[PDB]
Each structure stands twice: as structure tokens, then as C-alpha cells.
There are 2 protein chains.
Amino acid sequence: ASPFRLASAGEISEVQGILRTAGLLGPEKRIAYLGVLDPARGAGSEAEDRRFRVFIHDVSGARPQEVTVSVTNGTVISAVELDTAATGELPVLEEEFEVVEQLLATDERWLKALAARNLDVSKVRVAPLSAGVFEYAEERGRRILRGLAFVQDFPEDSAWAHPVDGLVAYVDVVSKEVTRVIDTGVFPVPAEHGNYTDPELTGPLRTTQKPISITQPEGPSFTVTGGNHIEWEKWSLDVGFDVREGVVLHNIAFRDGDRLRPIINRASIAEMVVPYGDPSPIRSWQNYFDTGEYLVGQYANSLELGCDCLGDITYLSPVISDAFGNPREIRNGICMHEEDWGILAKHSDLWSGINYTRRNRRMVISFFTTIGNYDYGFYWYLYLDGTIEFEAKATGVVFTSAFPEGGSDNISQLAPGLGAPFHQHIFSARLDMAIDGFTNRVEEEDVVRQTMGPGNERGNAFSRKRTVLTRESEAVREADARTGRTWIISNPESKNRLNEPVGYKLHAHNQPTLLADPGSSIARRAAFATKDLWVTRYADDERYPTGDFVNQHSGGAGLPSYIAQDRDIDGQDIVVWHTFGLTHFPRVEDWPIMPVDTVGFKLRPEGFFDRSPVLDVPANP
Amino acid sequence: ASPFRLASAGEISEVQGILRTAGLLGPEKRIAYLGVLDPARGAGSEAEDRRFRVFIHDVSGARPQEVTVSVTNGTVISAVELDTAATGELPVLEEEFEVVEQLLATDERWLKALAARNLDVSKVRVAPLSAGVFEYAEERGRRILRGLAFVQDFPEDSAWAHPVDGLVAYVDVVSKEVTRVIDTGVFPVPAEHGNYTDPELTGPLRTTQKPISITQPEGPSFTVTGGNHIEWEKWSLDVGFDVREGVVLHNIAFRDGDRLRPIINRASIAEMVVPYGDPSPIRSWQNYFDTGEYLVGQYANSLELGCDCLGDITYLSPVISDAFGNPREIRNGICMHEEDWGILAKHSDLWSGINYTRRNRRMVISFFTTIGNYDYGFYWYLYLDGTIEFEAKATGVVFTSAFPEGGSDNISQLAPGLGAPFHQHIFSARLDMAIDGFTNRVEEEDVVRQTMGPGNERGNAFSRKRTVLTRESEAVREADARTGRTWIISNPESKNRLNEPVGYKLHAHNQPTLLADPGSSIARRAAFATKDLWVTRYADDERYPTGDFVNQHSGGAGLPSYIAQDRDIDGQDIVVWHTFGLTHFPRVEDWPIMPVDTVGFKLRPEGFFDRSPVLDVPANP
Ligand SMILES: [Cu+2]
Ligand SMILES: [Cu+2]
Ligand code: NA
Ligand code: NA
């Protein structure tokens, strides 16, 4: 059995049983995170050791625990009580969905605020908003959620149309107490509805769209074996799924002739955060770590055939644990399919008389998640030519506020009285590299302009420079779009037939990084987001750029701590962490439901192959 | 009849007849350019006036002419003799394809160079390479082409595999004389073949690709009327075709409710140039203005169904003039089709219980051209949400040289002894704007970082700033990817329902601009390419960023001259010229035939609509 197979329902039940028998899962315990661990380095040989990591909350007020279990051997490997004021709180629990609203509904201060606004408490929705770390000393070591009110006029109404500005509250979800209710003043609650299925707002539906049918009469060109092992057009990989990260890719490799050549050992989105840029005290604390605080895999959607994924689709239905250790399937949570991708290569040669055209295609592995108002599609693509790409598709409903009567430098107007605070959506891709194996290095490549003069008398020359990042202290890099900056991951011990090291080049989109002041709480908690590229030496326990327990963790954790080790990364087992994101000034067109916008990155072979790897693609039928 | 209809065969024959009768097209004349002119402003009412512009070369040595004809009235409007030393030479003629090779084959200096290298002259290919303007005084006012040798071992061999470095020659294609033969020394001619249809090099063809079938059982959702008028999913436009520019889009507009709202009056790629960065005197003069010197529409490919354009395709077959004024059809030269484009909008709402997904699609209008070794696909896309995008797909065979034995700062290695000089492919999109009509302005928008302090005590705030470009002297702009710089075209006299000016935002890729020294010939002849964005006041005669006659024109022409007029562009009829390109350090994977790489730009609505314009899209079948 592949050590990279998806977790099965029986493994999760086994973890439950092991924890129970060890005294670690009594009736007061709640599993906040559970996932299989990847195999250790050099473990390929041999014998199963499937281990699971578990974060266990306690509803009675006792300290939570981090536990690793061997499901293979039926044993607890390690169990440690956590001091959450030091190392962070556990991820938000599903069962907290309604707790903030419930607590607030019986609080006299909350009710006073609602009564001033003539709002029916039974119509007021409130979400479990993550709290971060600000100036409130009573919150240190306590599990806090914050709450913002949105009115639902009727049960199928979009509450996002009706934000209640000027009001925020903080609660403790263990003691079930409301710690603070803050009312800065009454803003009109926007009146118009945002019901995008109401014919009054949609108008008559278009009747002009004729069907576009995508079929594969012979079935798909990829195979799936062992549950999650993909073979497609020379590519080989395993599709993992983790409740925190979502879809993970393992063992990305390319079969070049008779050799299986590794490229990336593990690819994931290891963090994603949505920092808000509105200085109103109602929202200035808000930074949603969709991955680290909420767990994006947990909220993966079940994808509808013909709707979410069109064509000949092979689904995976990954299994996760509920809060009690029972397995729960996400039916049709991962789509896998190949897509036509236009022209691959084309040339019409006058001298030879040969006219040549070939088509491209890509393998797609995707999932979609919903976190509150946001919905995101995460797409990995493998192309015939060896290119690897990630794309995020951001949609949903925008997070709303009042639009201030005098206008705003930090909020845009969507509808009468309705605002959208500015924000970013910033991702970190963790790419545990294995270019032709684990001995890798990274070079920063810039274009080099040359001065007109001796050796360049016509002033046309230009060049390139590559700078090796030799130690972690040198490996925190920023974009430079003007100079075409990219980063090449190579294997200095593996040369192509031209005696040049094999490599892959990372092409970033060069979007803005974290805009917050560098002294802010968010700049400290999401330090990764302040720089485009980090390179670390691989270590088993360095998994997330924000650290293991993000919720209410004070600044400092993750990448900035890991690189202090100043380890050798010049021809070693290394990990690239690429920050990329969208900066969103919401437009009227984003209301009442947002069209998709996109961001991502790609890696292209750079002297990895001895010539084009797609010369054996046949002409299209 | 629409004044924007494609030229017909009969119109071209009529132009021929008119020129003949006027004494302007005797047997020594050759048409180097012919195309319909767009209607004048305010001409919509009324009555036909189809005018054609013609550049007429004379093979006997007499001066060429620029002529405008009214095909409607059977008259010559203007005819002027050109002084080519002043205003530039005419575009390269098709009949010059073989002239450089032919001349050189009987030249003793050329033959001496070939004999030293043991090369059979009958196997030596040479192209009509554009000459530019360098230090050779004898070339001023003369029609010159330069020639580089490539060996074809047999008639179906790819000559690009066998460049003959150290050798270049210059000819006069009117006097049929070889002016210079320069031999800097013998380089080995690379030996390996680059025959990408030879089984020895391809290997056995893959048998693993299963069909991907794209069909439309009810036909397409767009209609074509009047030959070239498209109606699709609220969009309206006319598809033009010009021998120089290729596919042009006219009258791009969007039907918002019962109002046809203009967006872009004319969109084209008005120039494209390929500057080379190798300071060897063998190539340091080379800059191929594929559009302005060669005419990309002229070399548009005939596109094969199921191969080049997949799905339900509607073709146009545009007509151009041959060198004698006879019409020539480019059969199946333009593809039009709609494509599925993934998720348009999606949200799963816990509070309302509504789960909503809609799919996106795009209208595609494309052509493919071949210029020597290069092949480019030009794609325009219209999306359901109002986004407009252009994408160029660059492929073909890379232009080769020897790889110097000591390595090179300006050439990369492709195969043993085979090099690829560094170069860029730089496009200029000319967007004659009409956002809700012709009264438009441009603002540069940057993100604004804010300092932690009073009014921003948590250091989270960020903002945006917009600066109006009020006069042409202020409207030559550069990218700033780090600050998320974009440019918004708005109509200051047309407000959306929120009392904000309607607009569209240009999103650039922020790739490097022209790298050459600013004092070089190429920086002066392709000045447009040195800056990302220019805004001019519309004028009928300001068509190309490089001017009308690019071939052998000294530096200065086009945009830098036009903006000296310093015209008012604040709420006026304006034109945006966006420079964008690829910087290519060729990789081993690009040999022997290059996979596609891409560059482009998009424009997204920015408060153009009163809410999302896709709320009336129905759920997918
Ligand atoms: Cu957003
Ligand atoms: Cu190129
Ligand atoms: Na690694
Ligand atoms: Na205009």
C-alpha cells in the first residue's frame, strides 16, 4: 500500500479508538484538527507506519493537547498539554458556528444596541469571527471569538446586504461569557436586498446560452490507482487531502524516457489570510486566516457534475474526522479531469514546406471551499510541456459594512448606504522541492540592462544574472517585476546533455504583498505575507508559514523563526514558500455576488529536459 | 450596409481599376499595403464612403506613392510621392522572399565565405531580414535587406538547426546589388538536425491521448450578420481585418438592459517588434517589426478545423490585395467561437441555505500568423462579466546562432554548438476608447500604504489614489507592480447609480519593457516600447505607435512626436497605447520547436454597471 494514500474511514475510527483507550478522548474532548502525517525521509524502505496528528480541545476548561498516533501499531506516539497563551489557541470548531450569536442574543448590552436600531434580535446573524491579538489583556490564554451583526429580513435573505455598522462584540466560547460590547454609534443599516436568485433583482433569465458539451468518448487519458495515484501524459503524482490545507500534491514527477524524474516532493497552500484595511475599530482587528484558523479542507464543497466540474470527471471523496473522531466523507470534494488547452506548438516553414500544429492539454486537480462569505476554488494544473501551475479563484459575497456618508479612503460603495472594506487575499504555497532528487538550490534571476559603449556599440545588448541563495539568512526575497525577476530551483549535481544543471523557473504574478504597517499585529502574525519568496532547509516540523496554532497567536511564529537557524540551502533538501495574493477594492460589479477573480503562479522547466519533451505528441484527430 | 464591413474582393478590384485609370498602377508598380479606412467621426449619418489607403512601390527606381481612393465614388482622393530617406521605406514585399538569397548566390564575396566553410550554395537559405538604420550612409533612401545564412541539408530539413555564424550580407533590392558581405570568422555550423517530424528525434508517438470532444448540439450562442457583426451574450462588435494589423475589433459595446453602451471604439495590435540582445555585429542590427515592416495580416494562416480551432467554429475568410491589386482570400483565417470558462460566480450560504453556482464563458476571436521563424496567435476574449482580454501566444522555431565555445552573456545553448540569441517580443495595443461614449479620461491608480499612528492605531489601514492624466505631456506612464498600479478609463459625464463615473480598469502583466540602451537605434525607432502606457488625443492620422513607414525609418516617429502636441485628454476623445511583451532567454525545451508562451492584458469594468451584469445567467443544464 502507498504510504501516500488518502486517509480512510477505518483509519480515522482507529485513531478514535486509540485515543479513547489511551484516556485522551473522553466526552469533554473535541477534535479540532486531525490528519495523516507524511512519511519520514528515507522511510520508503520499508513497512507501513501511518501516523496521525490530532489537536484535541476540552470543553470543560482543561488544557488542550497535541497528540500523534500510530494507526499502524495502535499506539500513542506523543501527547502534550498545550499552554495556549504561549503557543496559540486551537482552530475554530464547527460547533462554534452559532455560539457567538447565541451568547449575544441574551446579553443586555447587545440587546440595547439592537433596540436602538429597531432590529429584531431573532433576525440578527453573527459569525464566529477570529479574534487575533490586540490590546485586550483578558484575552491572553482564552478562546475568544468576535461578532459582527448582519440582518436577515427573512430566512432565505442574504444577510450580507444588511450589515449593522458601529457595533462589535467579543465572547469567550469556553466560559460562554460576553466580554465586551462596543457601540461607536448608529449607522443606517443598508436597505436593499442582495438576493441574487430573486427575479426582481436578476431580471428575466437569459435564454440565449446554447449548450457547450465537453465529452470524452473513450474516457480520460489519466489513470487512478491506489485510490489517489495519478498517471497522465508522463506525469506521476499522489493527490492528498488534509483538513487544514485542502488538496495537497505529493511526489510530482515526470517520466522522461525510461526514468521517473522527481520535480516537487510536496505542493500545498500552507496558509491563506484575508487582512482588512478599514481602520474603523468595528473591523480593524479583522484578519481571517482561512487556512490556519478555519481549516479550508473542512469546508470543501461537494461538487455537482455538469455544474462545478464540466466534462469527464473523476471524483475523490476525501474523509476527515468530525469533532468526536467519527469519519465524515466529503462526497465529490475533489475533481480530476483533463482539459484541452489550445495550441501547444505551431510552425509553418516556407523553406521545408512543413506545416506543423499540436494541441496542448492540462490535468486539473481542484476543490472549492466556503469560509463565511468567501468561496475559493483551488486549482492545480499539469501541462504536457512540463509546466506546473496553481490558480486560486476567489468568489462569494463580499464582506460588507456601512458606506460612510462622507465617503471613505478605506471602503468602497456597492449599493445605497452599503460599503465594502478594502482587503487582500494572500496565499502561501509551500513547495518542498525535489528537482531530479533532493539536492537542490535556488537562484534569483534578474534581467541585466547593458550600457551602450565598447562591446555593445549599438546599445542593443541585454543579459541575465543568477545569484545563488546560499543560506536561509539570504533567502527572503522580494519581487522585481521591472527586471523580470524569477527564481530557479536547480539540482547542481544533475546536468542535462549540455552540461548545465537541470532546473525549474518560478514565474510569479508580482502582485502587491501585505500592505499593513510593518509594526502591526497582522504583519507580525502573517510575516510570510510581507515578502514574495522564502527558502528554508527542510524540517519535518516546519509545515506552515504561520506556525501550527495560528488562532490568537502573538506575532513571530513560523517562517521568521525558522530562518533564524541560518541553515545551508546550497545543494540541500529545501522548501520554497511563495507568497501571492489579490488586493481587492470592491467594485459595484462585485455586488450582490462576486464574479471570479484569479491569482496564482507557475513553474516552467529550465533546462530540465534535453530538448522539448512534447515532440512525441501526435497530430490531433 | 455597415461602414465597418470587411473589404470584399470587388472593392479591392475596384481600387485596382481606379488606380489603373488614374495612371497610378502601371506594370512597374507593386502594392506594398492596401486596406480600408475606418469611417470619420460623426460620419455615421450618412451615406457610404468606403475609402482605401494604398502604398505603391515602383520596381524601376521611381519614387513610391501613398494613395487614398474612394471606392464608393470611383475616385482618387489623394496621391503623394514619398521621399523614403525622409519618411521611411515601404513594407517588405512578398516578392522579396527569395531576392536576398538569389543575389547573394552569384556574389563572389558570399561564395568565398561559403567555400571556406565547405557549404554548398544550393543548400544555403537566406531570408529578407529588415535592415533598420545604423552607420551605413549608402543605405539612406535605399531599399535594403540584410541576409543571414542557414543550411538545409535536404529540402525538408529545418534550416534553423544549421545557422552559419560569423557571416552577414546587405543588399539593395531595387538595384539588385550586394552592398556588403561581412565575415568575422568561421564558427562551426551546428550539426544536429531539428526535424520535429522525424521519428528518430520524436521517438514513437504517444498512444495515450484519448479524445477530448467539444461540441455545440444547438449551434453557437453568437450570431454573425453583415459578414462581420457579432452579437453574443450582450456584447456587440464588428470584426475587421487589416493586412498590417491583422484582426481589429470595432465598436465594442455592451447591451445593458435596453441601452447599447459603447466601451471601446477600436482595438488592435498596432505594432509588434522583436529586438535582439546579442552584440555580435552579425546580429546586433536585428529588430523585426513583424507588424510595421512585414505586415502580420498578410501572413495569417489558414486555420484547420479540429486542429487550430476546436469546437463549433465560425470562420471568416478575409480578403487582401496581392502586389498587383488582385484580391486574395485567406481561407479560414479568422476563428470565432465561444468557450466554457469555468466558474463565473459561486456561493454556499449557511444562513440563507442557498447554494449558487454559475458558469462563465468567453467569446474568442483569433488568428495565427507566421513571420519567418516566428508563429503567433492573437486572441481577443469577451467574458460574460464584461471583461475584455487580449492574449498573444508565441511559438515557432527560435532564431538561432552558433553557441560560442566560451559561453555567452547574450546567447543561450540549445544543442551542441547551437545558440539562441536573447530577444524580446513587444506589442503595442491601440485602444481607441469610448467608455459610454467618447468623453473619456484616464487615471493612474496606485495602492496607498498608510503609517501606523493616529487614525490607524492598529496599523492595518490601506487605501488607493487616482491621478488624472490631464494632458499628453503627463500621459507617458510606467508600471509599478509593487504598488498594484493600474489605469482606469472613465467617462466623467456618465455616472452610475451611486453617482460615481463609469469606468474600466486596465490590468497589465507588468513584464519588462524595452531593455536596449535608451540611446540605441531601436530605442528611438521603437520608443513606444520604452514605456508601459501612453494616452493621446484621437486624430485620424495617428494610427501606429511607430508611424506609417517603419522600414528603415530613422528614430523619432510615432508616439513621441504625437504627444508633443500636448493636447487636452481630460474628458475628450482619447486613445490608450499599452506596451506589453515577453523577454526570452531561450531554453533547451524551446528546441527544436517552441512550446507556446503567452503575454497580454485585460480590462475589467469598474463601476461601469449598477451591480453585477451577470445576475441573469441561468443555472447550467
Ligand atoms: Cu476580496
Ligand atoms: Cu522568443
Ligand atoms: Na526538498
Ligand atoms: Na476615443
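We're sticking with Swiss-Prot numbering for chain B, so the shown stretch reads 9-629, in order.
Every residue gets a Cβ built from N, Cα and C, even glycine.
According to Swiss-Prot, the active site, proton acceptor annotation covers B:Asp298, on the basis of similarity to another entry. Secondary structure from DSSP puts B:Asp298 (active site, proton acceptor) in a helix. Counting only residues at least six positions away in the same chain, the Cβ atoms of B:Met280, B:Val281, B:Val282, B:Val304, B:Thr377, B:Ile379, B:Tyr382, B:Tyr384 sit under 8 Å from the Cβ of B:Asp298 (active site, proton acceptor).
DSSP assigns B:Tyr382 (mutagenesis position) to a strand segment in the three-state reduction. Within 10 Å of the C-beta of B:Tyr382 (mutagenesis position) we count 23 further C-beta atoms, all protein chains included. Taken from Swiss-Prot, the feature active site, schiff-base intermediate with substrate covers B:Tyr382, and the record attributes it to similarity to another entry.
Sequence-distant neighbours of B:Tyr302 (substrate binding site) (same chain, 6+ residues apart, CB-CB distance under 8 A): B:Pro99, B:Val100, B:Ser138, B:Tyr296, B:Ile379. According to Swiss-Prot, the substrate binding site annotation covers B:296-307, B:379-384, on the basis of similarity to another entry.
Residue environment of B:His433 (Cu cation binding site) contains 21 other Cβ atoms, counted within 10 Å of its Cβ in all protein chains. The Cu cation binding site annotation in Swiss-Prot covers B:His431, B:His433, B:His592.
Among the mutagenesis experiments that Swiss-Prot reports, B:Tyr382 to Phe is described with the note: Loss of activity.
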Entry from the binding-site residues list B:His431, B:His592 having the most other CB atoms no farther than 10 A: B:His431
Using Cα positions only, nearest of the binding-site residues to B:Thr299 (substrate binding site) (B:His431, B:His433, B:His592): B:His433
Additional residues surrounding Cu cation, by Cβ distance to the B:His431, B:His433, B:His592 centre under 8 Å: B:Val282, B:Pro283, B:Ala402, B:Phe430, B:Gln432, B:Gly589, B:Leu590, B:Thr591
Integer Cα-Cα distance in angstrom, B:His433 (Cu cation binding site) to B:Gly305 (substrate binding site): 17
Protein Cβ atoms within 10 Å of B:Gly305 (substrate binding site), excluding its own: 24
Cβ neighbour count within 10 Å of B:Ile379 (substrate binding site): 22
Cβ-Cβ neighbours of B:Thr299 (substrate binding site) (radius 10 Å): 27
Nearest-integer angstrom distance between the alpha carbons (Cα) of B:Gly305 (substrate binding site) and B:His431 (Cu cation binding site): 23
Neighbourhood of ligand 2 - recorded positions from B:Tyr296, B:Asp298, B:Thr299, B:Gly305, B:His592 with Cβ under 6 Å: B:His592
Of B:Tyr296, B:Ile379, B:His433, B:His592, binding-site residues neighbouring ligand 1, Cβ under 6 A: none
